[PDB]
Amino acid sequence: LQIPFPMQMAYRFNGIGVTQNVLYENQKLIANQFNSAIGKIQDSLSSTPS
Amino acid sequence: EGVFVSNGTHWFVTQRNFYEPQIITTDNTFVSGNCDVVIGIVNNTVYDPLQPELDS
Ligand SMILES: *[C@@H]1O[C@H](CO)[C@@H](O)[C@H](O)[C@H]1NC(C)=O
Ligand SMILES: *[C@@H]1O[C@H](CO)[C@@H](O)[C@H](O)[C@H]1NC(C)=O
């Protein structure tokens, strides 16, 4: 079933108590945090002796 | 507890497991914030029952 990714994550927030207004008012902040985490994943997998 | 769909000329609200069109009232929606911070806003009307049923 096709569904927009913002609305998908908004419906994924209604599983832990958080409503959709949070995601719909801080969509840019959530996107920036997700991109920063994805970017830091490679940096923290770079050396990682274990 | 639904999703806003539109058959081309009128918007409705349906549960996301089965198509059941219902009018957008003040019972299946909650107000939070203004129409500037949200990205993807659409102009429409929210039919409330109070004002119609008050007319007598
Ligand atoms: C959409 O649904 C409304 C129901 O009120 C109906 O009046 C209208 O003709 C429908 N339009 C289309 C394109 O199906
Ligand atoms: C909705 O209405 C406001 C003012 O009535 C207008 O500024 C805005 O552009 C409208 N948006 C759409 C999508 O029609």
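Residue numbering in chain B adheres to Swiss-Prot, whereby the residues present occupy positions 1092-1147 in order.
The backbone N, Cα and C atoms fix where each Cβ goes, and this holds for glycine too.
In Swiss-Prot, a published natural variant is listed as B:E1092 to K, annotated In strain: Theta/P.3. On its own chain, B:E1092 (variant position) has B:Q1106, B:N1119 as residues at least 6 apart in sequence with a Cβ closer than 8 Å to its own Cβ.
Spatially close to B:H1101 (variant position) yet at least six residues away along the chain is no residue at all, judged by Cβ distances under 8 angstroms. What Swiss-Prot says about the natural variant B:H1101 to Y is this: In strain: Theta/P.3.
Long-range C-beta contacts of B:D1118 (variant position), restricted to its own chain and to partners at least six residues apart, with a cutoff below 8 Å, are absent. Under the DSSP three-state reduction, B:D1118 (variant position) is assigned to coil, being neither helix nor strand. For B:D1118 to H, Swiss-Prot lists a natural variant annotated as follows: In strain: Alpha/B.1.1.7.
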Which variant positions, if any, among B:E1092, B:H1101, B:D1118 have a Cβ under 6 Å from ligand 1, given in order along the chain?
B:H1101
